[PDB]
Structure formats: structure tokens, C-alpha cells
Amino acid sequence: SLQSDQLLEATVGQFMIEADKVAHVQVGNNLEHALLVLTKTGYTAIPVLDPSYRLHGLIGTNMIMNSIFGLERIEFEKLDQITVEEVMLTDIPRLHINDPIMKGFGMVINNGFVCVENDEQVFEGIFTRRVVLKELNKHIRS
Amino acid sequence: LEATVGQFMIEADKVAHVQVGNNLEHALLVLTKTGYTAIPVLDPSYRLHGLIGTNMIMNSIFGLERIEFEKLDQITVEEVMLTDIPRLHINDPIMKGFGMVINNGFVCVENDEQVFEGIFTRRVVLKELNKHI
């Protein structure tokens, strides 16, 4: 939809995957629910929102397993005792729909995907390494 | 550009791996402690046999209203690992590796003996594409 000479002036929002196509979980859900959504959907991490649909963090299976790998056994009972808010990653920089695409491009170096929000922290979608690679590979060819 | 995969791959001795014959609980533990979502499975000859991944393991123990963690140390990685994986050579052009990491977090590099040499990752490609543009 965009030619090569338009790519570098686009915004993050024009290439993000929209929120209604991304499974998410809630800060108050337990880890078993998060693990089921991660396993069923097959994502490396999943957005964590509050009830107002606002973005709080990211949770992945490695975070969940780290909290239940116990001394002598896997303590699976803790999946029903710990909430995603206690385990999620919160130290991700925030990315906005109107931010220039290069800001997204730099952020996905260290982060597999970044959740995108608007100016009220409402979750709008995700910006991924694959999105960047898929679009860049199209334009390096041309 | 004119660069090769080998010039930017992460060398094999820097990459976490497990062995054929190891059980899924050990694989899951290595994946968890290292933060990887998939890691190579090697044999005693350092040859690449496949990739074992966190979602692969979880899906194999998705049981009746519960996750069957007790099965993990009784199932070996070779029963669950992905063997239909792309592979690169050290002299492959970087644009060839670029194309292969669109749909793969990383791609393993190996020589003609299938000896594992390293991995070519999305992160390294993006880090270099940052400077090219």
C-alpha cells in the first residue's frame, strides 16, 4: 500500500496489528488462564490490560514457569494462586499509534513485540519484529 | 548487502541447547531460565536434529481441564521437537537469511555434516538494518 519512499515517514499505527486481532488477558486473571491463552493462541507473549482496556504489561510462558518451578516439583497449584499482575513484565517503553515508524523500529530490537496504545493508554494493537521485517524485506528488494 | 550469514550469526558456543534423549522438563527449564522460546536439539556429535520450543511442550501436555506437568520428565525432546526447520550456511548472503527470519525467530546455521554452527536471529538483522537505513 506504501511505496519505499513512503515507508520511513509512516507511523507505528499504520503497520501495527489491530487490537481486535490480538488475544489479551487481564491484570486480575490467574496464571492458569494466561497459560491457556498463551498455549492455545501460540504467542510468545500476550498483552495484559485492565478492565478499562488500558495497557499494563506483557506476560509470557517463561515468566509463568519461572514462578512455579519449585524446589522439588513444578508447583502447578500456584497457577490458581498468583495473578498475572504479580508476574508480568512492566518495564517496556510505551509506544503510541502516532509515533514515527522508526521509534517502533528501534524498540523491536530488544523486544519481540511491543504493545501500541493511544494518548489515554488504551490498547490499540501490537508492533512486531515480523511486521518490520516483512515490510523492510519488500522494500530492500525494490 | 554484500555480507554473509556467518559474519552476523551468533556462534554455536553462545547458544543454549539440549540433547536428544533429554526429557521435556529439562528442555522447559532451560527455555525458562534462558528466556529462549525455542532452542536447538543436538546429538553427541554436535549435529542439529531439530528445535524444541515452549509452546511445543505446553501443547503436548494440554490435558483435561489441567496442564499435565507430571508427563514432562517422562517424554523425550525427540518425541515433540520440530525437525522440518530451515537451515542456513555460513557463506549464505545476508539477504537470504533476512528472508528466512520473517517467519522464524531464528534460523540455525550448519555445515555439510549437519554440525551446528550458530543461529541467525531477527534481532541481529534488525540491528544491522538500523544502520543501513
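We number chain B the same way Swiss-Prot does; the residues here are 10-142, in that order.
Method reported for this entry: X-ray crystallography, 1.8 Å.
For all residues, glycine too, the Cβ spot is worked out from N, Cα and C.
Feature list (source: Swiss-Prot):
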type: DOMAIN; residues: B:18-78; note: domain 'CBS'
type: BINDING; residues: B:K23, B:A25, B:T46, B:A47, B:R131; note: 3',3'-c-di-AMP binding site
type: MUTAGEN; residues: B:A25 to G; note: Binds c-di-AMP, but interaction with RelA is weakened and not affected by c-di-AMP; when associated with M-132
type: MUTAGEN; residues: B:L38 to F; note: Binds c-di-AMP. Abolishes the ability to bind RelA. Is still able to bind PYC, but cannot activate it
type: MUTAGEN; residues: B:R132 to M; note: Binds c-di-AMP, but interaction with RelA is weakened and not affected by c-di-AMP; when associated with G-25
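Cα of B:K23 (3',3'-c-di-AMP binding site) to Cα of B:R132 (mutagenesis position): a distance of 15 Å. Under 8 angstroms separates no C-beta among the recorded positions B:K23, B:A25, B:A47 from a C-beta of chain A. Summarising the environment of B:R132 (mutagenesis position), the number of other Cβ atoms within 10 Å of its Cβ, over all protein chains shown, is 17.
When the alpha carbons of B:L38 (mutagenesis position) and B:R131 (3',3'-c-di-AMP binding site) are compared, the span between them is 23 angstrom. Proximity of B:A47 (3',3'-c-di-AMP binding site) to non-local residues of its own chain (separation of 6 or more, Cβ distance below 8 Å) is seen for B:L40, B:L60, B:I61, B:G62, B:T63, B:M65, B:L91, B:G114, B:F115, given in sequence order. A simple way to gauge crowding: the CB of B:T46 (3',3'-c-di-AMP binding site) has 20 other CB atoms within 10 angstroms, across all the protein chains here.
Candidate binding-site residues: B:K23, B:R131. Fewest other C-beta atoms within 10 angstroms, B:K23. Under the three-state DSSP scheme, B:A47 (3',3'-c-di-AMP binding site) falls in the strand class. Ranked by CA distance from B:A25 (mutagenesis position), the recorded positions B:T46, B:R131, B:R132 have B:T46 at the top as the closest.
Counted over every protein chain shown, other Cβ atoms within 10 Å are most numerous around B:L38 among the mutagenesis positions B:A25, B:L38.
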